[PDB]
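Down below is the structure, laid out as structure tokens.
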Amino acid sequence: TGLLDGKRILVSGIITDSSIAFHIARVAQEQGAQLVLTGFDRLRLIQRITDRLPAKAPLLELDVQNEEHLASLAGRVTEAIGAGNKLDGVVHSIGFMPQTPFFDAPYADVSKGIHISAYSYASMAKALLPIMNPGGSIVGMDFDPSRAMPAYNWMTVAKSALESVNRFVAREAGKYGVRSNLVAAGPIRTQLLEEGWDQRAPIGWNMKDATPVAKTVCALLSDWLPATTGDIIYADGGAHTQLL
Amino acid sequence: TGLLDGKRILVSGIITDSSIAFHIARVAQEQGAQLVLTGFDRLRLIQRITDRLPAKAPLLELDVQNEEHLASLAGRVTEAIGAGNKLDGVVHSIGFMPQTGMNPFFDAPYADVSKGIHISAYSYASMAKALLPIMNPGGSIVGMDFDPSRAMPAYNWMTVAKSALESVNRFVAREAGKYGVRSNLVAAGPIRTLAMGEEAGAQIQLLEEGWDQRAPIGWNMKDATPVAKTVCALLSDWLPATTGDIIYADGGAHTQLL
Amino acid sequence: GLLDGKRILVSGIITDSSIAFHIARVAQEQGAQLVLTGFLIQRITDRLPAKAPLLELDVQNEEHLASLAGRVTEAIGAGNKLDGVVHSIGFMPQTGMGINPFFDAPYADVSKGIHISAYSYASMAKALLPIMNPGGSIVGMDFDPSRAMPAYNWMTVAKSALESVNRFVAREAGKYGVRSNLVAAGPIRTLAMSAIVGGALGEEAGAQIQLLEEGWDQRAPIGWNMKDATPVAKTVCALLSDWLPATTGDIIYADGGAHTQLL
Amino acid sequence: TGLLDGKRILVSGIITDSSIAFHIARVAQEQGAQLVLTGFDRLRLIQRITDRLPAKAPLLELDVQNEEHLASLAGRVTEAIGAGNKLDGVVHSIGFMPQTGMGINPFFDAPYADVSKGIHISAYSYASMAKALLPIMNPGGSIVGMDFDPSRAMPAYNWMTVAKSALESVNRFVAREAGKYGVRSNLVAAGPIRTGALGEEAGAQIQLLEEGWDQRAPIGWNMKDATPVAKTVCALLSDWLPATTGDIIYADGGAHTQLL
Ligand SMILES: NC(=O)c1ccc[n+]([C@@H]2O[C@H](COP(=O)([O-])OP(=O)(O)OC[C@H]3O[C@@H](n4cnc5c(N)ncnc54)[C@H](O)[C@@H]3O)[C@@H](O)[C@H]2O)c1
Ligand SMILES: NC(=O)c1ccc[n+]([C@@H]2O[C@H](COP(=O)([O-])OP(=O)(O)OC[C@H]3O[C@@H](n4cnc5c(N)ncnc54)[C@H](O)[C@@H]3O)[C@@H](O)[C@H]2O)c1
Ligand SMILES: NC(=O)c1ccc[n+]([C@@H]2O[C@H](COP(=O)([O-])OP(=O)(O)OC[C@H]3O[C@@H](n4cnc5c(N)ncnc54)[C@H](O)[C@@H]3O)[C@@H](O)[C@H]2O)c1
Ligand SMILES: NC(=O)c1ccc[n+]([C@@H]2O[C@H](COP(=O)([O-])OP(=O)(O)OC[C@H]3O[C@@H](n4cnc5c(N)ncnc54)[C@H](O)[C@@H]3O)[C@@H](O)[C@H]2O)c1
Ligand SMILES: CNC(=O)CN(C(=O)Cc1ccc(-n2cccn2)cc1)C1CCN(c2ccccn2)CC1
Ligand SMILES: [Mg+2]
């Protein structure tokens, strides 16, 4: 009798057992969801990580920069969940920005980072909306980019683009009766900038614990936020609401 | 086996069965919560309405402008739930702006604006001050908001009161955090509640019609259930790292220009 | 000058450290003809580069508000109208800001604070719009209240209300071809502000206010000088000029860019 | 006495006399600024347009996707303004998004090659321009870019809105770098400017979006007139907003502050 009982959910972005996607997958299974997982490049390595989850789940290859992987994705998911079944949820937990810092980054690096971290949220929704049920939910991972900060410079730019992409994805998803939202998380250990979060957060922030973030994603995947779309839910201990 | 199984929750703001608080109370009870209800002024009338809820719940009087009601509130709640028990949730679903403030903008006297701000914004801090000493860690305080980031033809001073409420919520979160309690607002789209000239109504109509147009998933102003479900999500253990914040239950209308 | 020939009303002078004193000085240096309002002040306004009539205005006094336009018309001469209005008025009792806990502020104190700091922006616009020329500009003073901070408490709440009031004032002002905007300044060492740094409110809160102030210069990409009100006064004069003609119901940040940076 | 008397300002983005950059250049010259102009691809065509400005100004070639143009830019500007002189202002009025990413094409049908080109020209180039020109800018200087409020999604604008969201973030980082030189960096978010071609259905949607602007704006909005936008850019180039950086100034009639 779980929050996601009977729901079929695709979870992308597992690379290690410290991945936010690993914790999202674990919490979703504990809550009764039937998962389909996607991985990039190191598929044998990813499969061994997915064996650590409480329940067995099929693992599909997905390089978001590969148009052939995107064109075949819905058919491959349909084979995994069975003909006649559709997804109730999609989790985008993918991000990358080449190490290149701000003025020295060539455009080839920035473009690759934006492709993977922002444009792919639209690519995944385009591929999967035709196999999603009404009342469905698409959730992506964000970090608040409204202010510039030292380090993560071009990744912050990619998150600003992702927030805008999410608002357009919501317009398309709405046609299918599907919601689209981002979870803006505080820093997770997957220094001064990081320590400031626990200081600002009225309820504190534990950088070593991804469970509050995973629970927030599951709340959006559930039927309990049915009138929220094109939006951002902050799972950051309330740090973004406080100056000092 | 409900979302709020075993939780003790105080719900303020029921006046009619169309009240957002009525729907919040109904959904919470369906989800296993044990409620304590508070009403203002028309207590006999409110008891007849709360008799329509799926389960029995004690009804306490609370006028948020009455300092004696606020000073005695925690003791009265403790008596209703039993000594040794504490609340897990608090719902503030209270708002009022006298007619003059809702040239309506320039003609509203300060006495009217001050009363509206007292009831709609300051009282969120008053309720938290009174109830935090009787709230359990992991607890949740939720208030009702209407997005006031942009001015709109009608609502005028009520919009100003909501801007003040959003700021109050951020300070309440600082205090609530000391008790391991979250404080958040639900910004709802327009709902056809009881209280909700020619121009005023025409402005509301256009505002209301644009909302459903702008919302990617649409907006039904006759249905308070999506709003009630969102409040219950915040009262649950499923948004444990969210505080001093605003969750929008508006069909996504605020995220779209046209 | 930037404001050559403009007739501008400036409220909020109490000392020569008042932001309004600096706004008035820069405006006169830029060729504006001023009318001043105060709630002792005549001895301070005598320190400005040019002579200007001083009118009494208690924003909580409805008789002062009802007679204001007539009194301004008498000061500037029949047939003349105002081009600009500056609201540089703010108040919150010590129970609502400083060392007092957020929950311990009584509503009577908060309400007086909101009346003076937010509602009066609408009162002033109501009284003066009938005597303002098209292309006119109303400017108010703000402190970014988007995030909660220590000590500022109910004054931050009053600023959140002021920002909302400004958006509604812009709707009304637009009917007269007048703009309405706020300048959100960084912290300025005015009369009360220097005392807190000195230790007037104690060690614990004095350190917290000092950290809040020091972080500003650290976050600001161009730095922030708390001792200098001139960049703020110049920003207000930019809004009073004809150089931001399509900006209304808005907020211009004169804070060194601190609000755009997290660390 | 002009607002920009004696200031040396670089203005990019002129293609036609309807370009926002044309109006920025005109107002800056009327206010006493000495300009250096940059143009892309159609240099002969751009020269005929810049001949319509009140004063003569050198025109330099600048393709923001060309790293050799960027590497030589500061040296070429120094030659145009004279050795020992530096710039007081820089105007970025450059934007591009292929028809696959903006217009009638569904949001999901824009290929990444087209989106990436659009982001390179419309957002990344703001950082490229600042990197090339900050070493030849005076303290108290000002870098200004053109923006269109992307905080809410809207029909047709699609990936150009995404590019503007990226530009706003780029501006905040450029301000951190510019601050080291005592230089400000800001964007001007303008309302729509007229700078059946796309069909009935989309043509009506774009028209409704445009008409709502004048309705929302408390002081109205004239889509035919770039002068209020050009004046706002000149205010940021002046010494009158000295404590504003990493920020956005809205020259949109106040439309973004009103719901209806
Ligand atoms: N860790 C934090 O502090 C934090 C905070 C807020 C948001 N986030 C976001 O959460 C998400 C997950 O990050 P994480 O912290 O779990 O790190 P992670 O390194 O564990 O996950 C990033 C994932 O992206 C995948 N990926 C990279 N290139 C890809 C491609 N071409 N195709 C498909 N997938 C690709 C990687 O394989 C990996 O699984 C990202 O969007 C990240 O920006 C992280
Ligand atoms: N209806 C909408 O369109 C809408 C939209 C967004 C948010 N909200 C908010 O939701 C909340 C509830 O509104 P509603 O639409 O259910 O209206 P409602 O009329 O049903 O409820 C308002 C409640 O406030 C109570 N109240 C007024 N003065 C009080 C006082 N002095 N002490 C205690 N209680 C007092 C009333 O008794 C009533 O129960 C309010 O905060 C309102 O601003 C409403
Ligand atoms: N750090 C700062 O000092 C700071 C930062 C940002 C914004 N501001 C704002 O700038 C404005 C001016 O503040 P200041 O720092 O110059 O301090 P100040 O004390 O010099 O000015 C406040 C003024 O408000 C006037 N006032 C108070 N009650 C009044 C009433 N009933 N009627 C009319 N006038 C009344 C006082 O006479 C005084 O002239 C305020 O809005 C303030 O919040 C100040
Ligand atoms: N027109 C509007 O409604 C509107 C509204 C808000 C903001 N803006 C922005 O104002 C700016 C100017 O646009 P406009 O409306 O004047 O249109 P425009 O077509 O007149 O100007 C765009 C300019 O970008 C230049 N450009 C394109 N590719 C380039 C490259 N590779 N290298 C260098 N320059 C290149 C073009 O040559 C042209 O001069 C853009 O950033 C645009 O997004 C326009
Ligand atoms: C004069 N106009 C209003 O204030 C409308 N309004 C109300 O009047 C609410 C209200 C209901 C009942 C009482 N009451 C008196 C005695 C016992 N109960 C008091 C107040 C509500 C206020 C809250 N709501 C909204 C509606 C839109 C935006 C924000 N808030 C719904 C209408
Ligand atoms: Mg209009």
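Chain D residue numbers are taken from Swiss-Prot; in order, the displayed residues are 2-196, 205-269.
Cβ coordinates come from backbone N, Cα and C, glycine included.
Swiss-Prot lists D:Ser20, D:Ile21, D:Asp64, D:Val65, D:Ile95, D:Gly96, D:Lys165, D:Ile194 with the feature NAD(+) binding site, giving experimental evidence as the kind of evidence. Cβ environment of D:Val65 (NAD(+) binding site): D:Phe41, D:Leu71, D:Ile95, D:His121, D:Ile122, D:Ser126, D:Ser129, D:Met130 lie under 8 Å away, each six or more residues apart in the same chain.
Annotation source Swiss-Prot lists substrate binding site at D:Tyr158. Within 10 Å of the Cβ of D:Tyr158 (mutagenesis position) there are 22 other Cβ atoms, across all protein chains.
According to DSSP, D:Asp148 (mutagenesis position) is assigned to a strand segment. Within 10 Å of the C-beta of D:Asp148 (mutagenesis position) there are 24 other C-beta atoms, taking all protein chains into account. For the mutagenesis result D:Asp148 to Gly, the note given in Swiss-Prot is Confers pyridomycin resistance. Has no impact on the susceptibility to isoniazid and moxifloxacin. 14-fold decrease in NADH affinity, while no effect on catalytic activity.
D:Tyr158 (mutagenesis position) carries neither a helix nor a strand DSSP state and counts as coil. Here Swiss-Prot notes a mutagenesis experiment, D:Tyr158 to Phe, with the remark: 24-fold decrease in catalytic activity while no effect on lipid substrate affinity.
For D:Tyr158 to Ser, Swiss-Prot lists a mutagenesis experiment annotated as follows: No effect on catalytic activity.
What Swiss-Prot says about the mutagenesis result for D:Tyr158 to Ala is this: 1500-fold decrease in catalytic activity while no effect on lipid substrate affinity.
Swiss-Prot lists D:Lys165 to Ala or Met among its mutagenesis entries, and the accompanying note reads: Loss of enzyme's ability to bind NADH. In sequence order, D:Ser123, D:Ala124, D:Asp148, D:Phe149, D:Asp150, D:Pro151 constitute the residues six or more apart from D:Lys165 (mutagenesis position) in its chain with CB-CB distances below 8 Å. Look at D:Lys165 (mutagenesis position): DSSP puts it in a helix.
For the mutagenesis result D:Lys165 to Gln or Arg, the note given in Swiss-Prot is No effect on the enzyme's catalytic ability or on its ability to bind NADH.
Applying an 8 A CB threshold to same-chain residues 6+ apart, the list for D:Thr266 (mutagenesis position) reads D:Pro227, D:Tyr259. Annotation of the published mutagenesis D:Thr266 to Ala in Swiss-Prot: No effect on catalytic activity. Loss of phosphorylation. Does not alter growth of M.tuberculosis; the original residue is retained in the structure shown.
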Seminar exercise, completed: Expressed in whole angstrom, the CA separation of D:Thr196 and D:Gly205, which enclose 8 unmodelled residues, is 15
Seminar exercise, completed: Between the C-alpha atoms of D:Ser20 (NAD(+) binding site) and D:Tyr158 (mutagenesis position), the distance in angstrom, to the nearest integer, is 18
Problem set entry | Under 8 Å by Cβ from D:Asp64 (NAD(+) binding site), counting only residues of that chain that are 6 or more apart | D:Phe41, D:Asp42, D:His70
Problem set entry | Sequence-ordered recorded positions from D:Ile95, D:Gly96, D:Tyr158 with Cβ under 6 Å of an atom of ligand 4 | D:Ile95, D:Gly96
Problem set entry | Mapped DSSP class for D:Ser20 (NAD(+) binding site), helix or strand or coil | coil
Exercise. In which DSSP state, out of helix, strand and coil, do we find D:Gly96 (NAD(+) binding site)?
Worked result: coil
Exercise. Using a Cβ-Cβ cut-off under 8 angstroms and a sequence gap of six or more, which residues of the chain neighbour D:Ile194 (NAD(+) binding site)?
Worked result: D:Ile21, D:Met232, D:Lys233, D:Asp234, D:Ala235, D:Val238
Exercise. Quick one: largest C-alpha distance among D:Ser20, D:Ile21, D:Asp64, D:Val65, D:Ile95, D:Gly96, D:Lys165, D:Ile194, binding NAD(+) per the record, in angstrom?
Worked result: 24
Seminar exercise, completed: Listed in sequence order, the binding-site residues from D:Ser20, D:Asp64, D:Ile95, D:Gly96 whose CB sits under 8 Å of a chain C CB are none
Problem set entry | Within reach of chain B, those recorded positions of D:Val65, D:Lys165, D:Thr266, CB-CB under 8 Å | D:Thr266
